[PDB]
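Visitor: Have a look at this one before I ask anything.
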Amino acid sequence: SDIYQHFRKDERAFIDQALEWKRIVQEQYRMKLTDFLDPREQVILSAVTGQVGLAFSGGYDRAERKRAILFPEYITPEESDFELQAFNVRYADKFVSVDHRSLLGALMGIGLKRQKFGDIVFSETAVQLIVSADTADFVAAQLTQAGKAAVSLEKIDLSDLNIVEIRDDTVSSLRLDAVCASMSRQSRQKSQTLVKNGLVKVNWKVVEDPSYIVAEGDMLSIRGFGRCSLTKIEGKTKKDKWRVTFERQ
RNA sequence: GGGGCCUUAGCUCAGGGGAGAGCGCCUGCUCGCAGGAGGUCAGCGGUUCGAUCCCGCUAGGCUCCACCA
RNA sequence: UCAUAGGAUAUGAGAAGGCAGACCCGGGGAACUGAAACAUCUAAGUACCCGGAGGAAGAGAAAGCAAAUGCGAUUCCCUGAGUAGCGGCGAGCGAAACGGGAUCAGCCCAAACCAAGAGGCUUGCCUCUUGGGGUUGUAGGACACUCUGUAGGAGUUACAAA
RNA sequence: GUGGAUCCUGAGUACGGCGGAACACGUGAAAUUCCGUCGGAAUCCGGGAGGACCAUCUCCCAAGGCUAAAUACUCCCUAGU
RNA sequence: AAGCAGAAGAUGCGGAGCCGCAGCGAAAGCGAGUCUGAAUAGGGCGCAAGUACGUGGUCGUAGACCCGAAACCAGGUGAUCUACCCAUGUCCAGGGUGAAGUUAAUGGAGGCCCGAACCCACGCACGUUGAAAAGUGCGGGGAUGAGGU
RNA sequence: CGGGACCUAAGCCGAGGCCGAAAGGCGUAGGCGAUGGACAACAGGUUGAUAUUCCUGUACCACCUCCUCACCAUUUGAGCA
RNA sequence: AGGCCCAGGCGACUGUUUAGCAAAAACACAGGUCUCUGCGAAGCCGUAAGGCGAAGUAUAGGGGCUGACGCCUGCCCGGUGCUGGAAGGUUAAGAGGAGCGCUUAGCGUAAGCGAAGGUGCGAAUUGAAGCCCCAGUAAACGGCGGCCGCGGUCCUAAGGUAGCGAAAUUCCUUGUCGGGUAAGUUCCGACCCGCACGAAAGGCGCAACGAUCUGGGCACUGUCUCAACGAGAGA
RNA sequence: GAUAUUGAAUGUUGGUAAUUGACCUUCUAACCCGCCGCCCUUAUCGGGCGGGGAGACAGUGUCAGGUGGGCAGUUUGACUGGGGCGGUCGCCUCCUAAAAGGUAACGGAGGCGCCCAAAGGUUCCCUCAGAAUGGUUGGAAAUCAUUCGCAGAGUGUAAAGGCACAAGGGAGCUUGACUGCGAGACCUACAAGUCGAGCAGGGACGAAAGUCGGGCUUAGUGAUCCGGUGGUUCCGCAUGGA
Ligand SMILES: [K+]
Ligand SMILES: [K+]
Ligand SMILES: [K+]
């Protein structure tokens, strides 16, 4: 009841369900695997669960959408308890190209919910996707086209997964509106519109406060400029602006 | 009057090593591209191997003081 | 309910209060001041308040001092010595023992145990109250032994008390 | 006076931790003494002290009491300086 | 020296104690030397008249040449003045206005009005070694109230 | 007449009691405490100096019984309370 | 035995106050609001006992601010306070003793090693409130922008709304214009470049009230032009 | 918050070999009641007795942390053409400074709170700035070459005094940027500061003479107390240790 204040009002929905997962693992003494919780929902769950222990794995290390195991003080989990299936996306690579937008659009097009798949990995040699094992056969059967490319899915082990723009700058403050303006190369008044409407996120939390102070190692997500990361804050200049470093995706 | 701070390209700002970056403005190309435009670095005189970034002064603009009989 | 609380009556040269503005032992306890400021510190356990006294008080018969072919209760004086030491190691604070003197004195219990009685029988055990017993350190006492005294010695200043 | 079969010889004490005070000694290397609090012995094959502490040695026997004199003082009284 | 004897004396006794006769070194220690140092070196400090008592000068600790704060602390004494409160009394000439209510009249409200006592103290003058350590005179405010006493 | 031998308010004191280094603080029963309640005497006269106080006249209140009279009554028995 | 009138500031009012240089625009006030307080209330006095609160009980009691009435009371929760709180971080005594030192029975030609006990330190681990942190809250403390050409741009927690404005606030200033006067640094009304108003440390109005402050009139006068005479007290 | 007062049970979860912890719930008997009835007792005190409530909590004690101008004791510099405000405070160099030395002002100018493992030591060798004339890049100015050339350069750094038998530049080998000291001087209120031949130990460089106890010279620093570290033929509170 006195947890919601710490999160947003829309985020209440997840928090209610996150409390219902903790309820199970305490009383029934059994691990609860979840449906690839979003990077934000990782942060929320971590809080709602409390310290019921928690584990998280999205197949490869550095998956955005990862599935969480809520386990007690015993039954420390394995890599396959997360019920993850990796696939290699086969297509006529010489003729057609698959991009992240097309493959994401195709996954959604076959009716797959965002919670039923993790990250879509693009390397030089392979395009791979990670899904929940319960949906693996459905996705393999239905995902026959991505954009203009005819595609097929080959099952692989997680071990077979084939896993910047540094921009040293100065800002007046570490307010959100100031950092966005700097990163996105805009007027601050324009950046304030972005923040206020609800287009910027900070670690996948929608921050609508222009004056929110941004810390070192915060993934900002300006809808319109993509995504960028305050990696370094490096003291202050002669004329008193924060020496900073940005790295766009 | 005294102290304290400021003076960089159209605009916003980076920056003892020979003055940049974005945006605007121009180049051709149709939300990104592709090269330009533009600086007495307030000025002055000097420290020196070179000064926007030393150091001393002059502007100007702000800021704080100018009290006690 | 037994009781007990409470109430009543009797007997008490029982207490109370005072002061000598002193001395003594306790409880509580400043500040100015000094430190060339000031907080630790100092002033000072002072002043002051309170309680208790007594003609004196307090201390006192080694769980001591010491480091000798030792000393032998305590108190007080001389000395040790402005030493040792303590100390924003500042300002300041400051011993003790030995040595020399004054004066001198040593005692009683508690306990073991014994005897008698009482009330809890916990049922031959336990607790309590009188009297005896006993009093200490290279241990003493109980307890046993054999001795020995029961009236010479001691006494109201402790060591019983008129 | 002689014996050491047993028994007795001061317990919520000594002592310790924490917090204070007293010791010339200000927490210090800090013995010793006392108070509050909490913990808490041994008991003669025992215990205490000798300035942290241990060992050895030496000296002593706490946690019960009493005790004159030498000492302090003078509102007074007497005699005097 | 205390102390004992002795006029509250001198004095006698009393050698514990004190200072000096040897220094050097932090110290163990060594000693006319010693410390430093590897050193017979060099250098430091030493070697090569005190003491007891008295007078005087000065210093220390004491109030310390005398007089003087504003203050600080401790323990008492004061609410007969004054502040507020509590209990219980008491005071407020006269006149006016005319709320509610009642049936234009009636009615008699009020930190209501004018205005003595009473309370107050706004202005000015006077007084200022006063009549008076806060007043007097002329005016002034409140005067049934959060009133005076 | 005013006060006491009557009453109580505020407050104060306070057996036992509660609390507190000491001293003490607080407080019950119970008291004290008028500024309040209650309560019987008036007019005139008089002295240099007192007067509901003395004097004159006429009163009233409480209490008492050597007495007088009437009435009621001696254990459902007056009456007091 | 009332002088009166016109106009303005302040405070609504009657009250109250610096005994003895200030009576006021200061305090109080009825009204408003915020807040605490479930009763052995909170608050307060007292070491406590005992009390007040109250012989009351949320329509009550305490505290803060505001100050009749009328219209109203804007924006900012970053900071500070208050209230509440999830993760994460931090943190006392106490608890806990892994280790280590000193000591020495023993053991070693010595050097040194070294049981047990005593003793002196002692790490991990554990450990509340609080704090960091997060959320709310402005009739809480407070704060309510620059620059350039309504737009741009920088900065901020957010940039002053309504109303008022040379004001008990305006330095410059005797601002400017108008009114009143023969002549008006004061006064009144406008204006707004508000040095440095502004919404309960309330804003703007406001009838009644004032020994309030301020400007102007009528009346009146020895206040004055400008003095003169008389009475009394002192001299 | 710990701990005492402070107990009993049931669960559950630690840690030791069945005892002792931790926490949850329950219990009643301590403790509490500014609740009711009864009694002491004419009593809204107090106490006793019986109900009820609450309960090992609270309260109180000790200890601990937090908060805490509610309260307490204090501090809050000096110079200064009055004080405040501004500026300054130690060290070095120059000028003022009057041809020894010293010498003031909120007089005039600047530096310092280091740097360097060579930018120290020694041995050997050397000479700089700039200009003229000639040169593919290449220019006024890089690199040659020639002549001229008291220094017009350099000397880690401020300035002054010095320095070309170099104190300036280069190279080799090195660690004397030594230990013990020190006749005697300078400076000086003290405290400190400065110079020093020479002696010993053991070195570096050099054939040797010799030079070397940092740097061309003069700034580059801070008393005591207290505490840390290393060393130590010292002391060690009966003795041996500590
Ligand atoms: K010598
Ligand atoms: K003398
Ligand atoms: K002057």
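All chain A residue numbers match Swiss-Prot; in order, they span 2-52, 55-166, 171-256.
Recorded method for this deposit: electron microscopy, 3.4 Å.
Cβ atoms are placed via backbone N, Cα and C, with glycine included.
Swiss-Prot feature annotations, pasted as is:
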- A:181-251: domain 'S4 RNA-binding' (DOMAIN)
- A:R182 to A: Synthetic growth defect with ssrA deletion, no longer associates with 50S ribosomal subunits, does not complement rqcP deletion upon overexpression, does not increase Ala tailing (MUTAGEN)
- A:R195 to A: Synthetic growth defect with ssrA deletion (MUTAGEN)
- A:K197 to A: Wild-type protein function (MUTAGEN)
Visitor: Determine the Cβ neighbour count for A:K197 (mutagenesis position): the number of other Cβ atoms within 10 Å of its Cβ.
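Guide: Result for A:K197 (mutagenesis position): 13 other Cβ atoms within 10 Å.
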Visitor: Given the mutagenesis positions A:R182, A:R195, and counting only Cβ atoms in the protein chains shown, which has the most within 10 Å of its Cβ?
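Guide: Max Cβ neighbours within 10 Å, all protein chains included: A:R182.
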Visitor: Tell me the Cα distance separating A:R182 (mutagenesis position) from A:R195 (mutagenesis position), rounded to the nearest angstrom.
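Guide: With the alpha carbons as reference points, the distance is 11 Å.
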Visitor: So how many of the residues in the domain 'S4 RNA-binding' (A:181-251) end up helix, strand or coil by DSSP?
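Guide: Helix, strand, coil within the domain 'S4 RNA-binding' (A:181-251): 19 helix, 25 strand, 27 coil.
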Visitor: How many Å lie between the Cα of A:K197 (mutagenesis position) and the Cα of A:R182 (mutagenesis position)?
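Guide: Between the alpha carbons of A:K197 (mutagenesis position) and A:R182 (mutagenesis position) there are 14 Å.
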